[PDB]
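For reference, the structure discussed in these notes is given below.
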Amino acid sequence: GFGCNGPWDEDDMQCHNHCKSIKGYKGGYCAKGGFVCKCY
């Protein structure tokens, strides 16, 4: 979700911006074959 819609629809920036809006996270990217927005 959050832009991570598989290896043909992998919007890392959308995920990153989603993750950065959550207190305590620095960023994010698509993981698990493009299907998971992973925040860090």
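Here Swiss-Prot sets the residue numbers for chain A, with the shown residues being 56-95 in order.
Cβ coordinates are placed from backbone N, Cα and C, and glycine is handled just like the others.
Swiss-Prot lists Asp67 to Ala, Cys, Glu, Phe, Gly, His, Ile, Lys, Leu, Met, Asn, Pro, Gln, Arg, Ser, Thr, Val, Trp or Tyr among its mutagenesis entries, and the accompanying note reads: Complete loss of antibacterial activity. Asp67 (mutagenesis position) falls within a helical segment according to DSSP. The number of other Cβ atoms within 10 Å of the Cβ belonging to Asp67 (mutagenesis position), over all protein chains shown, comes to 17.
According to DSSP, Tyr84 (mutagenesis position) is assigned to a strand segment. Per Swiss-Prot, mutagenesis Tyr84 to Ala, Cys, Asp, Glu, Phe, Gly, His, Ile, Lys, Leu, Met, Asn, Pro, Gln, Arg, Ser, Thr, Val or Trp is noted as: Complete loss of antibacterial activity.
Annotation of the published mutagenesis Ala86 to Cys, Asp, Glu, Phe, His, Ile, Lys, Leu, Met, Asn, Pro, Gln, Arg, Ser, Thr, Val, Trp or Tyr in Swiss-Prot: Complete loss of antibacterial activity; the original residue is retained in the structure shown.
Record note (Swiss-Prot) on the mutagenesis of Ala86 to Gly: No change of antibacterial activity.
According to Swiss-Prot, the mutagenesis experiment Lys93 to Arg carries the annotation: No change of antibacterial activity. There are 15 other Cβ atoms within 10 Å of the Cβ belonging to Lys93 (mutagenesis position).
For the pair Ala86 (mutagenesis position) and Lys93 (mutagenesis position), the Cα-Cα distance reads 6 Å. When the alpha carbons of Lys93 (mutagenesis position) and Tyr84 (mutagenesis position) are compared, the span between them is 5 angstrom.
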